[PDB]
There are 2 protein chains.
Amino acid sequence: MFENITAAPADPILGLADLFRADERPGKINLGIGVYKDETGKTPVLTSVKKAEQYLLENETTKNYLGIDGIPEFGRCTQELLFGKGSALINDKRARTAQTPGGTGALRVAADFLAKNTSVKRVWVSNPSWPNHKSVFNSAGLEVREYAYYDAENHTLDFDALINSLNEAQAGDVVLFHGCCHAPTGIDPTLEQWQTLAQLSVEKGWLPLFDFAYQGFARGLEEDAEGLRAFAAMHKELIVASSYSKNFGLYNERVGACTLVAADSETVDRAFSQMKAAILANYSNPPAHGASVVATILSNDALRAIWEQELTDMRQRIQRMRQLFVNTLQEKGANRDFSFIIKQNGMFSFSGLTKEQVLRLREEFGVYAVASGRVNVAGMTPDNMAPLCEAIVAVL
Amino acid sequence: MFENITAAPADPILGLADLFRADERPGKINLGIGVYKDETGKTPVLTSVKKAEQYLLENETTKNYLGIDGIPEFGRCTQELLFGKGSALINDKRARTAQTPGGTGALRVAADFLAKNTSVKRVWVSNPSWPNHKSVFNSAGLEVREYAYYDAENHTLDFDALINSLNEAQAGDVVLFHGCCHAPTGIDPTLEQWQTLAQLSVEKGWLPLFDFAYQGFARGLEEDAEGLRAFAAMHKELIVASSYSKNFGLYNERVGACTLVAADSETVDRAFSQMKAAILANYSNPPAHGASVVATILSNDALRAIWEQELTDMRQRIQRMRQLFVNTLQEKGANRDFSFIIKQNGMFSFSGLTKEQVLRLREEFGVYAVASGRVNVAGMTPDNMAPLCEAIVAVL
Ligand SMILES: *Cc1c(COP(=O)(O)O)cnc(C)c1O
Ligand SMILES: *Cc1c(COP(=O)(O)O)cnc(C)c1O
């Protein structure tokens, strides 16, 4: 039966990686990475998760299955991170959390739950958004539509085009929002814009689905949850898919969570039972290890203190590389106005480079970036900054 | 939107567990467990996986994402376990393995791949089979049909009814087989019956899907792969979903594998690229920890020796409890012919008890079993055997 099966295309980032490893040039730089790197170009395992793992190794007596929704403490901890410690949502028990295999797993169980149990047929995603949002919802049988977001010219959130396009969504459609550090632009709504968006949302009957994968990378943990909290104070119902891959450096342990919120506990438990049915029809119950590590760190004052400090160090290194980039470009001299890079949040930004400019950056200089000009700032170190900027000036 | 969502029913085994924990009686026994227990009623983490985990903790430098299909060594090792070390399938490179979140995850990516990429519309599953086979295939949009398997009266594989029912399957239908230790009956095809089944299968054009979750529990690792190997020698194409949850005691780490086989390497790579597309649309890439442990044990002579011995100890404890059961029933005296228990493989068997008999076993004696009379032999210890058999004799 697999005789006339057509091949799936190569997925871009692991397309560039092969081209990069197959490059003999000495000062080659890969900016199309999708992961965080430190000054040495490594993606280390954090000291707090190493300490949490030594603890688990000494204390685990069984590898018996977790419940469908994973481990209770993990659920408690992501709800408090998401909604704040004294949240009404938590005290009225309007929210339930299922531990999933990463943020993508959270998005897929949400998609299956929605397609099986409600009448949602379309999901609105931003233009641009990073990337397999489409196949996750389309495999579940949901149509994905795009709303406008970025203004190429100004390197800004084109808010008018955003609400204008979003007004074609009907009541009962899902609208996907990035909680903070919008991938790939790094442009986030201001708190007032989040509030007007929340108000518009209830009036139109949109079901909000928040994709939260970079909490802690823009300003700080509570600050980054602010927009979601603007929506949760307004909405009877919402779904948030969060990831711990980037802020805990636990990429390959597949730790994420899907939180359901609705008007009261009675409807959260009934809706959640069907989300659990969706999980058993997929992977049955979630991988314990990455989640055990997150629950151990977040419930322990000492370990959490070390992790929070490790997260601000990541945030601050990203903020410094964004400054150093704009300044070394300024200094290497050409016609800069990369000042917008200073103003965007997270690891990603559109550099403003054309497809042909990234193409000769690769061929002539060994600087690797994706064809859209998207750049991961964590690929920049103080050491490679000046050859990087030299290359960019030479292709402008 | 979650306002008129109906609740999903309680899933039976975690229905009994609540009833069991809520039972105040001293000598209560739970035989409806689904997991292995040792003499002390514990599901321990094996010494070899503890040793492998200490190694990983000392040696891991990154938690960066694994590839879509997981870690290469894991793939190499399950293919050699499945097909034998000098298999033609391996040397002609006709098989590709993706590491998945457990055996259920393997079944679901197979289901999605099949429904998205081929014309299979129905999957034939045995009557009985254990349990959510149906929802995994039905969520993917595949129809599930049943073929006859067990003979209630004789406590045997009713082979005639099996091939007779299976002859309504059309060419291009998938037929699901349990590789060894058929859950829930413990009745397996004899090697000759596997061979006649393999021959019939190619002639009819069935696509075989093997569910292999108990390798090592019936007779030994190679011996249990024998039937699959009868089919692989006959077939150009097949899929095998295997689990390491039970034979490595790694239940909650979600380690399994989905192996694709087709006529040559060129079609395995094209078919496999679409299986990888199915994975990214679901959880993106697999949890490293459980699989790292399995790859570390299987590639290391010392650690593998310890694990193999730990697996035969599990196998042998199950074999002893099956003997002790038949004998203590014989000895407690009533009208036995539970001799078939000695002849079935794995942790499960149908005791032959009626729904009302299991109901009063629970109410009057605190012995908990599922309504079908299915019993997990690993719930029996030399200590609880005589109260167990006493209870069964009293309800006969
Ligand atoms: C990283 C990311 C995800 C996926 O998180 P995983 O845990 O790696 O699956 C989802 N959405 C966005 C926007 C992300 O950046
Ligand atoms: C245990 C089992 C599975 C599932 O294995 P997991 O790794 O726990 O998901 C699938 N099929 C059968 C017959 C099983 O016994």
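Every residue gets a Cβ built from N, Cα and C, even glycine.
As written in Swiss-Prot, here are the features:
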MUTAGEN   A:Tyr65 to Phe or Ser  Slight changes in activity
MUTAGEN   A:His133 to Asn  Decreases to 60% in maximum rate of the overall reactions in both directions
MUTAGEN   A:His133 to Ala  Slight increase in maximum velocity of the overall transamination reaction between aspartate and 2-oxoglutarate
MUTAGEN   A:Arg374 to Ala  Reduces first-order rate constant about 10000-fold
MUTAGEN   A:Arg374 to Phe or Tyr  Second-order rate constants are reduced by >5 orders of magnitude
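Filtering the mutagenesis positions A:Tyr65, A:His133, A:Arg374 for a Cβ under 8 angstroms from any Cβ of chain B leaves A:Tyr65, in order along the sequence. Listed in sequence order, the residues of the same chain lying 6 or more apart from A:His133 (mutagenesis position) and placing their CB within less than 8 Å of its CB are A:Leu107, A:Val123, A:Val125, A:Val144, A:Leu176, A:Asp211. Across the fold, the C-alpha of A:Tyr65 (mutagenesis position) and the C-alpha of A:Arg374 (mutagenesis position) stand 41 Å from each other. Classification of A:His133 (mutagenesis position) by DSSP places it within a helix. Long-range C-beta contacts of A:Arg374 (mutagenesis position), restricted to its own chain and to partners at least six residues apart, with a cutoff below 8 Å, comprise A:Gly32, A:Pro184, A:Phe348, A:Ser349, A:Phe350, A:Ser351. The number of other Cβ atoms within 10 Å of the Cβ belonging to A:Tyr65 (mutagenesis position), over all protein chains shown, comes to 20.
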